[PDB]
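First the structure, in the form of structure tokens, and then the observations on it.
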Amino acid sequence: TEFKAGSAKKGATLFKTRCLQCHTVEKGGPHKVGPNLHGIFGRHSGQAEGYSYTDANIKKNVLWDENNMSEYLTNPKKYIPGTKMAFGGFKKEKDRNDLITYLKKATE
Ligand code: HEC
């Protein structure tokens, strides 16, 4: 719709430098500050096992699809008030395009 693929290698690195601190993407990868992100697309928020998500994340019951992840990536707190995710966001659409590209390939 409003989602455009960019670079997976670029996105791989945005992840490492901006998301790796609190999340893993691999299947069998563990939860850390953040929950493991394997299989997140198609998935609704707050459903990873062994993970304690805020009341905020839970009740948002957001269906993770690439378009959705873009709004969130711009301003998670604005997008999900009450969330403990400590990420200020991606204001540049290319950044978001590029990371979603990566996530879409890495989390499947
Ligand atoms: C790099 C920009 C990041 C991406 C992609 C994601 N995050 Fe995080 N994140 C953090 C916490 C503590 C939570 C849980 C929130 C709560 O329980 O209130 C999250 C949550 C997410 C989610 C939603 C997960 C779901 O199953 O619904 C996604 C898609 C997500 N995060 C992607 C913490 C952190 C964090 C620690 C300081 C960082 C750097 C990031 N998150 C960055 C990213």
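By the numbers in Swiss-Prot, the shown part of chain A spans 2-109.
Each residue, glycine too, has its Cβ placed from N, Cα and C.
Taken verbatim from Swiss-Prot:
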- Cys20, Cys23, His24, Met86: heme c binding site (BINDING)
- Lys78 to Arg: Loss of methylation by CTM1 (MUTAGEN)
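All features noted in Swiss-Prot, drawn onto the structure.
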residue: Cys20; record: heme c binding site; DSSP (3 states): coil
residue: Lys78; record: mutagenesis position; DSSP (3 states): helix
residue: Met86; record: heme c binding site; DSSP (3 states): coil
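All protein chains included, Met86 (heme c binding site) registers 19 other Cβ atoms within 10 Å of its own Cβ. Counting other Cβ atoms within 10 Å of each Cβ, the recorded positions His24, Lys78 show the lowest value at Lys78.
Summarising the environment of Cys23 (heme c binding site), the number of other Cβ atoms within 10 Å of its Cβ, over all protein chains shown, is 14. In this structure, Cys20, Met86 are the recorded positions from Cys20, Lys78, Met86 whose C-beta falls under 6 Å of some atom of ligand 1.
Just so you know, the Cβ of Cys20 (heme c binding site) picks up 19 other Cβ atoms within 10 Å once every protein chain is counted.
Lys78 (mutagenesis position) has its Cα within 10 Å of the Cα of these binding-site residues: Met86, taken from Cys20, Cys23, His24, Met86. When every Cα pair among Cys20, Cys23, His24, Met86 is compared, the largest distance found for this heme c site is 11 Å. Other residues of the chain with a Cβ within 8 Å of the Cβ centroid of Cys20, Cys23, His24, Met86, the heme c site, are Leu21, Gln22, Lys33, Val34, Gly35, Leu38, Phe88.
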